[PDB]
Each structure stands twice: as structure tokens, then as C-alpha cells.
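Notes to accompany the following structure.
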Amino acid sequence: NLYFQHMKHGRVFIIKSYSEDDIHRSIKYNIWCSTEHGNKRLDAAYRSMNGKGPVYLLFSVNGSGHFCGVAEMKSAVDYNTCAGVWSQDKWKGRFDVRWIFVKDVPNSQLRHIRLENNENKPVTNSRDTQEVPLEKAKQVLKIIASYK
Ligand SMILES: Oc1cnnc(S)n1
């Protein structure tokens, strides 16, 4: 398949969400927020990249048994922003994103991909902002990119 070849330099992260409504707001406005340490993690991966490659985000609603799409981080993290705009006031902050695929891909299509940096646990077992090794990430993205 013809998706995501020549990723070159890159870093990929798992996004776990407790609110579909947050996902929809994120699609509607190309913005996201994570935890305090989630924000610090993605912030570093974004600032250290210096435009030289894409920071991609893989999205899954918790308990949903699927992934729900793919997006690219498009800015650093802003820590002083309007409170209370997400489902919980515990999401303080904002960075921009750009959604690339909005589609549901069942975990049955992805669970045989494992993260050697997560004690060999499957990709579908990740917590929020679990980083993915570039070579397994490429597998995930291509699986989602082309799922029918
Ligand atoms: O459940 C979550 C997780 N991360 N961000 C937001 S806005 N909601």
C-alpha cells in the first residue's frame, strides 16, 4: 500500500480518551489537550523535532474496542488557556492538531503488533501518550490508513 512510506524522521503516540465528545470537539476544531504529564511528553517530542518530521497521534476511546482515527500534532502546548472547554476541567491546556483519517478500526486488526518498549505488550493495551517505536507505528498507520 501507498500510505506513509518515507516517514523518514518521526515520533508516534497513542491517545486514550474518556470522552467521545472530546474526540468530536477535537475533530470539529483541530485541537487537543492531554494530562499534565501527557502535555509535557508530547510537547518535548514536538519541540525536539523542529519541523524535521511528523508527530502523529493514534486515537482510541477507552473501552470502545477500536481505534477511531489518526492526527498530526501541529503546534507546541499552550498551558494558560480557557478552562472548562473539555468534558473535565482536568484538561488544562491546548495544542493544535490536523486529523488525517477519521475512521473506526477494530482492535482485532491491530493487537498482534507489540511494543518492545512496553514490555512486549500489544499496541491495543496502551495508556495515554504511550510512544510507539517507528517501525511498529508504520504498521499501525498503514493498517488504519487502508482498513475497509
Ligand atoms: O479523556 C481525554 C483525554 N485527553 N484529552 C481529553 S480533552 N480528554
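Numbers run from 1 along the shown chain.
Every residue gets a Cβ built from N, Cα and C, even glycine.
Straight from Swiss-Prot, the features:
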- 10-144: domain 'YTH' (DOMAIN)
- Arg11 to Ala (Swiss-Prot position 411): Slightly decreased binding to RNAs (MUTAGEN)
- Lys16 to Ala (Swiss-Prot position 416): Decreased binding to RNAs (MUTAGEN)
- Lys16, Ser17, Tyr18, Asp22, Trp32, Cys33, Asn62, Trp86, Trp91: RNA binding site (BINDING)
- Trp32 to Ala (Swiss-Prot position 432): Reduced binding to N6-methyladenosine (m6A)-containing RNAs. Reduced ability to undergo liquid-liquid phase separation. Reduced binding to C5-methylcytosine (m5C)-containing RNAs (MUTAGEN)
- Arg41 to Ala (Swiss-Prot position 441): Slightly decreased binding to RNAs (MUTAGEN)
- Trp91 to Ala (Swiss-Prot position 491): Reduced binding to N6-methyladenosine (m6A)-containing RNAs (MUTAGEN)
- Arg127 to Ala (Swiss-Prot position 527): Decreased binding to RNAs (MUTAGEN)
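Recorded features from Swiss-Prot, shown on the structure.
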residue : record               : Cβ contacts under 8 Å, 6 or more apart
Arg11   : mutagenesis position : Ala45, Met49, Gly53, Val55, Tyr56, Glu131, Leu134
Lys16   : mutagenesis position : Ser60, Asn62, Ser126, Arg127, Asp128
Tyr18   : RNA binding site     : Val61, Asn62, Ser87, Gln88
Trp32   : mutagenesis position : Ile15, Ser26, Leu57, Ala71, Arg94, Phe95, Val97
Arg41   : mutagenesis position : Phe13, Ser34, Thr129, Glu131
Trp91   : mutagenesis position : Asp22, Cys33, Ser34, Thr35, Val85
Suppose we draw a 10 Å sphere around the Cβ of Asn62 (RNA binding site). How many other Cβ atoms does it contain, all chains included?
11
List the other residues in this chain whose Cβ sits within 8 Å of the Cβ centroid of the RNA site residues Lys16, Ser17, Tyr18, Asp22, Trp32, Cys33, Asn62, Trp86, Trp91, in sequence order.
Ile15, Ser19, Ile23, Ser26, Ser34, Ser87, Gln88, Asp128
Pairwise Cα distance maximum in Å, RNA-binding residues per record: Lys16, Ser17, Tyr18, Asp22, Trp32, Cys33, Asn62, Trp86, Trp91
16
May I ask which of the recorded positions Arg11, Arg41, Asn62, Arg127 have a CB within less than 6 Å of any atom of ligand 1, listed in sequence order?
none
Would you mind pulling the DSSP three-state label for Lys16 (mutagenesis position)?
strand
Residues in the domain 'YTH' (10-144) grouped by DSSP into helix, strand and remaining coil:
39 helix, 44 strand, 52 coil
